[PDB]
There are 2 protein chains.
Amino acid sequence: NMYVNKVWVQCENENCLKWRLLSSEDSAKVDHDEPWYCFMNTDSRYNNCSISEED
Amino acid sequence: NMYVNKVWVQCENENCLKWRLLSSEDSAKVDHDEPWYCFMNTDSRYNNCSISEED
Ligand code: NA
Ligand code: NA
Ligand SMILES: [Zn+2]
Ligand SMILES: [Zn+2]
């Protein structure tokens, strides 16, 4: 029995490229056929390309 | 671009059933066709059914 709780997703702004931590539910709600950017993050702590990557 | 860093795996000892956090590399090294138990955890902090689940 295994479970993925969280998934990292990369911002596709060529001047950012930061990895953001999403819940697995939120990652499931991303359209893979389109680019993903920081501003699409539901986590308001990490929803902007100017904010450093989460430790 | 997405990446799973960690995966939770459940102990199959009927008197334990605890979830343990594995790296995605370690989870990839588990044989799904066999039961998994706490003692199979490479993480010595959480490799025994008597140890509480990680926060
Ligand atoms: Na540039
Ligand atoms: Na019992
Ligand atoms: Zn960004
Ligand atoms: Zn156990």
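Swiss-Prot numbering applies to chain B: residues 23-77, in that order.
Yeah, the Cβs are placed from backbone N, Cα and C, and that goes for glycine too.
The annotation Zn(2+) binding site is assigned in Swiss-Prot to B:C33, B:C38, B:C60, B:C71 on the grounds of sequence analysis. For B:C33 (Zn(2+) binding site), the same-chain residues that are 6 or more apart in sequence and have a Cβ closer than 8 Å to its Cβ are B:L39, B:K40, B:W41, B:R42, B:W58, B:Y59, B:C60, B:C71.
Swiss-Prot documents B:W30 to L as a published mutagenesis change and attaches the note Loss of histone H3K4me3 binding; when associated with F-41. Secondary structure from DSSP puts B:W30 (mutagenesis position) in a beta strand. Of all the Cβ atoms in the protein chains shown, 18 others lie within 10 Å of the Cβ of B:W30 (mutagenesis position).
Under its mutagenesis annotations, Swiss-Prot gives B:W30 to C, D, E, H, K or R the following note: Significantly reduced histone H3K4me3 binding.
Looking at Swiss-Prot, you'll find the mutagenesis B:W30 to P noted as follows: Loss of histone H3K4me3 binding.
For the mutagenesis result B:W30 to A, V, L, M, G, S, T, N or Q, the note given in Swiss-Prot is Reduced histone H3K4me3 binding.
Under mutagenesis, Swiss-Prot gives B:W30 to M with this note: Loss of histone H3K4me3 binding; when associated with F-41.
Swiss-Prot gives this note for the published mutagenesis B:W41 to F: Significantly reduced histone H3K4me3 binding. Loss of histone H3K4me3 binding; when associated with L-30 or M-30. Cβ contacts within 10 Å of B:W41 (mutagenesis position), excluding its own Cβ and spanning all protein chains shown: 15.
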Residues near B:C38 (Zn(2+) binding site) in space but at least six apart in sequence (CB under 8 A): B:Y59, B:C60, B:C71
Cross-chain proximity of recorded positions to A (CB under 8 Å), evaluated over B:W30, B:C33, B:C38, B:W41: B:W30, B:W41
Residues close to Zn(2+) site centre defined by B:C33, B:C38, B:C60, B:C71, Cβ within 8 Å: B:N35, B:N37, B:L39, B:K40, B:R42, B:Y59, B:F61, B:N70
Binding-site residues compared (B:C60, B:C71) - the one with the fewest other Cβ atoms within 10 Å: B:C71
Secondary structure of B:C60 (Zn(2+) binding site) (DSSP, helix/strand/coil): helix
